[PDB]
Amino acid sequence: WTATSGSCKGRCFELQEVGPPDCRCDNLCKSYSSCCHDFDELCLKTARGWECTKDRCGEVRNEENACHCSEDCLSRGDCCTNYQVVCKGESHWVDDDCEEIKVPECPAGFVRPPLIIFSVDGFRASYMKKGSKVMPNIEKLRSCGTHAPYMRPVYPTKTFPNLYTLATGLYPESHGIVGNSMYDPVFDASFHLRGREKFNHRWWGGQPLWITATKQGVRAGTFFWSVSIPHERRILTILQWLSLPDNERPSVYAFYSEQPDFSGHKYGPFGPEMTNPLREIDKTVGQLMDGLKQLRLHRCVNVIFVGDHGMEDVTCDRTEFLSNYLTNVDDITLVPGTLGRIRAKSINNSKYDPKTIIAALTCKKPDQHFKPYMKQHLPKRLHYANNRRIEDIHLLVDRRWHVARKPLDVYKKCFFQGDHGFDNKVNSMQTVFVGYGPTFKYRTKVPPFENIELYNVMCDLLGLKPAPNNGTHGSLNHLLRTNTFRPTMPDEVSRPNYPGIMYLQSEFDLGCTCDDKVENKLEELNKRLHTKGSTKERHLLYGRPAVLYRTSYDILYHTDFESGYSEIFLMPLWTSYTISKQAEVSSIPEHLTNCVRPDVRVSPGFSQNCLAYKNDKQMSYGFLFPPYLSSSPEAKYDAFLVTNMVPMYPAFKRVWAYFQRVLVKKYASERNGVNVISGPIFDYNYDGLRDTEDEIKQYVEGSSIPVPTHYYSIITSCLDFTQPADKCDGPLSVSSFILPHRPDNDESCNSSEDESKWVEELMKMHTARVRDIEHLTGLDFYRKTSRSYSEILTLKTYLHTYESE
Ligand SMILES: *[C@@H]1O[C@H](CO)[C@@H](O[C@@H]2O[C@H](CO)[C@@H](O[C@@H]3O[C@H](CO[C@H]4O[C@H](CO)[C@@H](O)[C@H](O[C@H]5O[C@H](CO)[C@@H](O)[C@H](O)[C@@H]5O[C@H]5O[C@H](CO)[C@@H](O)[C@H](O)[C@@H]5O)[C@@H]4O)[C@@H](O)[C@H](O[C@H]4O[C@H](CO)[C@@H](O)[C@H](O)[C@@H]4O[C@H]4O[C@H](CO)[C@@H](O)[C@H](O)[C@@H]4O)[C@@H]3O)[C@H](O)[C@H]2NC(C)=O)[C@H](O)[C@H]1NC(C)=O
Ligand SMILES: CC(=O)N(CCCCn1ccnc1)Cc1ccc(Nc2ccc(C(C)C)cc2)nc1
Ligand SMILES: [Ca+2]
Ligand SMILES: [Cl-]
Ligand SMILES: [K+]
Ligand SMILES: [Zn+2]
């Protein structure tokens, strides 16, 4: 019930929300069917339109007008945005030359430059170039301010997940808005686009920017706009709020546009119908900037022009139907479209089996346009699993396609030409970022970055301490002229042991053998030097990784590689080695094929054993530093130490062996040498965070050797590839991956072919940021470089995407 008989008289677009049954006058009351009876008349005036014309100049104020051209309008804060232009000989903001904003130029009583977030739904990154002719205001913001070529959205590349990631700095699995549609089994409640459930606060986790601001004494405009409020009214409402007295005036505001997403769905991303929507957004930007100029705020306000996701060409004829795959189609519920999520239709049906559903969906047709995954097998860069609202079974849908349950769903639910939702690495889903204002840099282009980073910067722009989130605070310092956040490196928690030779060979009873007895002060001085770290500078280029949790581990030096060996997990946490452009690949000699060697620096009790691998019929083993890359026959023996060995399913060894034998050398060739850090990851509860030992669900049979869920590598070289990786004077270049450690290659439909046809494609799909590896390992990389710490944070958030330009 709402007592709609109250009135909006002097309450139009009020900032405090009133609770039922009192009637509302705020910018969301329409959406709730709760506005006062006189809201339209009072608050949504339209008379005479939105622009001053010469004849209205100095009019007598008529309060019926949508906006005003009378002399008192600047004091009242409610002129038409073109008032000064038409009536006072002023120029439109877009016509003025740009001039650097070195310091905020604000009216008296402004405590800080306000922040205005101008968000545009469906605004694809390439519209900045392709549409540039018809967007002069947006083009001026972009060229005069700070801009990225694109900004990466979160997965799924849907509206609400992305807008709420913008507002919180959190992945969707952590903020809880994991799609535009959801079922929460604990609430037994469903969230949808249409309806009222979605307004219930229990869906919405984390702490969005408006709440962060309010808790710390910074007032916020209400960010959400009901759809029938016209854009011109939204802009005039923001500008009016900006004329409130100091004590009442918000410092942060948002505007939202349903365009260009609305028309992109109907016409496709580049339909000729798309020009008009882009012109219209531009005109809205021009209204805002003109309105700020009138208020003397155009060199005071920081403006962020930001999109949520792009738009791809997708048509009804490109739908895959689960009825072409599953016999039991009526026993499942599908969340359909540009992603798939599958769960059981009834929890009372115990003949529902996810394994047989996955199998029926796996590489069943030559051209199949979606790939099924248990959510924990999805690429870790998507961070899309650790939420009860995310169904165990997921379908990653190819760009340009939909998945649906049955054909009748597509014509009794073509009607559309664009859609979005796909993998957040897809070019068509990339969106835009421009920052313009005193706090942003002048005419500066910055590299693409991820939208989870923006919340931190929005907090910096408003002098707020960000709530805990998934941005890496400091990684976007290079966007800002001032207000940078000067992070310190985390403190190492565990210091390493440096074991010398402490064990005789016969103390080990590991069931390992090696043909290594084939056997000098010239050479013997040298090997001692190597075991004490004499080549450490060559193989450990950026310092040892810091261990940021409590653990027991040893640093182990060798000719060709250095490792941080965990006595708790019985394997290295990290292995570090450098491969020059000139390095040679060799084979594993015939006599050494099954060689494993006890490491006399590490107790038997803290070593793996070969008997466990013999007894475990499913599990084999691999090496972190690859024997193929040994610098010499004698050095090669180091690669077979039991302390360089890790458990690997045979299927995964096909992947690993190809990476180590072929690809590392290819990279050293292309990049002028590479430094590699490889190691295991254990994320059995799929939370993106390192597992403690009591979370491990699987061990090599009969032993305490834990089995990794994933293997990572960080591959660093010099950004200026004219310098070799080990003598780089400036910025670095990095690519990384987190490969899932699986007992089959069912993910790779071409896996029966030679590794050269499928392995690198797998690795590309599992590309990662150094930062993703840091969360999964509790390690901190790049601690000793000649680079600024902020620049290193940016490197650590880098994702190498493999998309074309
Ligand atoms: C991205 O950034 C985010 C934010 O920094 C990172 O997420 C954080 O990770 C922390 C570590 O996992 C986690 O800390 C836990 O918090 C528990 C208290 O949680 C409540 O309070 C906070 C603070 O306001 C609030 O934010 C939480 O909100 C969550 O929950 C509701 C849903 O219930 C949602 O509205 C919201 O969306 C959010 O959900 C997300 O997180 C939860 C987990 O909290 C997931 O279940 C969801 O899927 C969703 O992703 C909460 O309202 C606290 O109680 C925990 O402490 C337990 O564990 C420690 C171990 O050290 C132990 O000391 C304690 O005793 C306790 O154990 C007890 O519970 C156990 C499990 O139930 C049980 O086994 C034991 O026997 C004990 O009884 C813990 O400290 C923090 O909450 C989240 N924060 C957020 C916002 O998500 C995220 O990790 C980053 N991602 C990456 C990859 O880096
Ligand atoms: C009410 C409603 O349902 N919508 C969404 C329609 C989805 C349509 N759609 C479906 C498929 N494709 C497109 C409208 C909406 C959205 C955001 C918003 N304000 C806002 C501004 C800034 C921010 C961040 C940037 C801080 C967050 C929120 N006001 C209104
Ligand atoms: Ca974990
Ligand atoms: Cl969805
Ligand atoms: K075995
Ligand atoms: Zn859309």
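Shown for chain A, in order and in Swiss-Prot numbering: 51-463, 468-573, 576-591, 617-886.
Note that Cβ sites are derived from N, Cα and C of the backbone, with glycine treated the same way.
In the three-state DSSP reading, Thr209 (mutagenesis position) counts as helix. What Swiss-Prot lists as active site, nucleophile is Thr209.
Summarising the annotation, Swiss-Prot assigns Zn(2+) 1 binding site to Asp171, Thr209, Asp358, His359.
If you look up Swiss-Prot, you'll see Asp311, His315, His474 marked as Zn(2+) 2 binding site. In the three-state DSSP scheme, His315 (mutagenesis position) falls into the helix class. Same-chain residues at least 6 positions away in sequence with a Cβ under 8 Å from that of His315 (mutagenesis position) are, in sequence order, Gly172, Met361, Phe470, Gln471, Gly472, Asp473.
Swiss-Prot lists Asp764, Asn766, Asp768, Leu770, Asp772 with the feature Ca(2+) binding site, giving experimental evidence as the kind of evidence. For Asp764 (Ca(2+) binding site), the same-chain residues 6+ apart in sequence whose C-beta sits under 8 angstroms from its C-beta are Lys430, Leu770, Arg771, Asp772, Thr790, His791, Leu857.
Sequence-distant contacts of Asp171 (mutagenesis position), defined by Cβ-Cβ distance under 8 angstroms and a gap of at least six in the same chain, are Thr209, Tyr306, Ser307, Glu308, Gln309, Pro310, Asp311, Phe312, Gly357, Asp358. One entry in Swiss-Prot concerns the mutagenesis experiment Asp171 to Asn. Its note says: Abolishes lysophospholipase D activity.
As a published mutagenesis entry, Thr209 to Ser appears in Swiss-Prot alongside the note: 15% of wild-type lysophospholipase D activity.
If you draw a 10 Å sphere around the CB of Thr209 (mutagenesis position), it holds 20 other CB atoms from the protein chains shown. Looking at Swiss-Prot, the entry for mutagenesis of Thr209 to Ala says: Abolishes lysophospholipase D activity.
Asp311 to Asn appears in Swiss-Prot as a published mutagenesis result, with the remark: Abolishes lysophospholipase D activity.
What Swiss-Prot notes for the published mutagenesis of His315 to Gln is this: 20% of wild-type lysophospholipase D activity.
Under its mutagenesis annotations, Swiss-Prot gives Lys430 to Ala the following note: Impaired secretion. No effect on lysophospholipase activity.
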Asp311 (mutagenesis position): tally of other CB atoms within 10 A of its CB: 23
Neighbour count (Cβ, 10 Å) for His474 (Zn(2+) 2 binding site): 30
Lowest local Cβ density among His359, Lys430, which the record lists as recorded positions, within 10 Å: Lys430
Cβ-based neighbourhood (8 Å from the centroid) of the Zn(2+) 1 site, residues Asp171, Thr209, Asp358, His359 excluded: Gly172, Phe173, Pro203, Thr207, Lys208, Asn212, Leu213, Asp311, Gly357, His474, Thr485
Candidates near ligand 2 among the recorded positions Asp358, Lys430, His474, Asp764, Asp768, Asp772, judged by a Cβ under 6 angstroms: none
Candidate with sparsest Cβ neighbourhood (10 Å radius) among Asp768, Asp772, the listed binding-site residues: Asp768
Straight-line distance in Å that links Cα of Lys463 with Cα of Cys468 while 4 residues remain unmodelled: 12
